[PDB]
There are 2 protein chains.
Amino acid sequence: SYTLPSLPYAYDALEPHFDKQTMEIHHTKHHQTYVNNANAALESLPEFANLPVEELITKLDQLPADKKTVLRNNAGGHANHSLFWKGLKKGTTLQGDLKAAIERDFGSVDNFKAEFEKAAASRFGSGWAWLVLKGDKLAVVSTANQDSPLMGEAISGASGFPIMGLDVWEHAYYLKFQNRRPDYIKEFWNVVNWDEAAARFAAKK
Amino acid sequence: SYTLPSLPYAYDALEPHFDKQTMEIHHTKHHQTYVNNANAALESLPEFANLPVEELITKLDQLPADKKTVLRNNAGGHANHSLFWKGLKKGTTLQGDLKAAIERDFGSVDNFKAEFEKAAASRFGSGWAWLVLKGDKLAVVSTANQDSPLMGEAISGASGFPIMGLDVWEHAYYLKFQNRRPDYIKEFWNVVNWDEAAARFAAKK
Ligand SMILES: [Mn+2]
Ligand SMILES: [Mn+2]
Ligand SMILES: [O-]
Ligand SMILES: [O-]
């Protein structure tokens, strides 16, 4: 069974960018539900229940047909949110190899930001925007609902190893921003953990 | 061009079931945006622009490829929300031919409510739950994002003439209910306009 990971900071630690109320509800209610639902479907599947969630989502085709959608949605939700909490932190700065790779692949940091913002704003309905690594090149992509690029192109419509991501479901920003998703996206640049992003970039897997 | 319709009641008219704050934002911001985006896309297409939105959404395949998705999302959003405001009202009661048809097709009203609630709760991500008339039988179906059953099965995954619907995008309930979608769904029974639903049932088109 999966368990809900504890946050690596307090609930008010991303203030004044991301609000304290949302952080608590997003973690304790939304993420908790995905963990609960994934665990429930997994009770009947002992062969898969032992796996790490990031590994389980790359093997959705191996699952039984009646379990596939529920695990794609819930284990996808667990994997995405787990990555999300680790990818947030105040006071980091984009530097080094990651910064150089971004400038190499996007022209400049500003071009990268514009491309990321455009992907994040254009995802209609629920979803996520991602900065992924693929073919030794960085790229910006987006997925629907709780799909991840780790699931592969056939399922998610995208692929590659996620370096960093932004949750664009309405629950992530509604309490503070309401319909103003672009304000939320602009505010995200203040809280992206560049240290963690650099760490994932260095690791590659 | 499309005009944002004015509400048939005040913003606090659905209190204490649906909150005033949400009614105002949902109408003036969300619906306004769908109207704006649809109008921007229809500017070059006078052939399609003279049509009513409900008619336009049944002819998505006849549009140019670069215009199809934007119109599916935005004219779909305009059509769904327009139907939504008219389908809400306090103090109505389910009766007559519609009540008889519901009992005929579902067994009882209670069975219908359970099936509707189940469809509305199970729609993962953004979407709508609907009570449609498929020829002569009533049925409960759901669609993703701003898709409508008027678009047909090939596009939406559902079909039939919409009698009544419930918006299950997070913006429709987050300010009051947060993650508690089932509370919002239960609260919906107090504000469903049965008179309007009966009128649509009588008309059939
Ligand atoms: Mn989320
Ligand atoms: Mn809506
Ligand atoms: O999410
Ligand atoms: O909506």
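The numbers used for chain A are those of Swiss-Prot, and the residues that appear cover 2-206, in sequence.
Note: Cβ is positioned from N, Cα and C throughout, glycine not excepted.
Taken from Swiss-Prot, the feature Mn(2+) binding site applies to A:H27, A:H82, A:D168, A:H172. In sequence order, A:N81, A:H82, A:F85, A:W129 constitute the residues six or more apart from A:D168 (Mn(2+) binding site) in its chain with CB-CB distances below 8 Å.
Under DSSP, A:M165 (variant position) is assigned to a strand (E or B) in the three-state scheme. Under its natural variant annotations, Swiss-Prot gives A:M165 to L the following note: In strain: B.
With a cut-off of 6 Å between Cβ and the nearest atom of ligand 4, the recorded positions A:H27, A:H82, A:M165, A:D168, A:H172 reduce to an empty set.
A:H27 (Mn(2+) binding site) sits 18 Å from A:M165 (variant position), taking the Cα positions as reference.
Within 8 A of the CB centroid of the Mn(2+) site residues A:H27, A:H82, A:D168, A:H172, the other residues of that chain are A:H28, A:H31, A:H32, A:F85, A:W170, A:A173. For chain B, the nearby recorded positions by a Cβ gap under 8 A, listed in sequence order, are A:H172, drawn from A:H27, A:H82, A:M165, A:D168, A:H172. Here the Cα atom of A:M165 (variant position) is found 19 Å from that of A:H172 (Mn(2+) binding site). Listed binding-site residues: A:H27, A:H82, A:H172. The one with the lowest count of other Cβ atoms within 10 Å of its Cβ is A:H172.
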